[PDB]
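As structure tokens, the structure follows; a few thoughts come after it.
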Amino acid sequence: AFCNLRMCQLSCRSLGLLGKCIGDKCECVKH
């Protein structure tokens, strides 16, 4: 749906990471 990239980025970014938001769910690449 609207996999919310802003939230995903934030939550990932808390772990340093680069949030990118897949169909189902948020993921977090490193670089």
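If you check the header, you will see the structure was determined by solution NMR.
Heads up, the Cβ atoms here are built off N, Cα and C, so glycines get one too.
In Swiss-Prot, a published mutagenesis experiment is listed as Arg6 to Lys, annotated 20-fold and 30-fold decrease in potency of inhibition of KCa2.2/KCNN2 and KCa2.3/KCNN3, respectively. Its Cβ placed at the centre, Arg6 (mutagenesis position) has 9 other Cβ atoms within 10 Å.
DSSP assigns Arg6 (mutagenesis position) to a helical segment in the three-state reduction. Quoted from Swiss-Prot for the published mutagenesis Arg6 to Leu: 75-fold and 165-fold decrease in potency of inhibition of KCa2.2/KCNN2 and KCa2.3/KCNN3, respectively.
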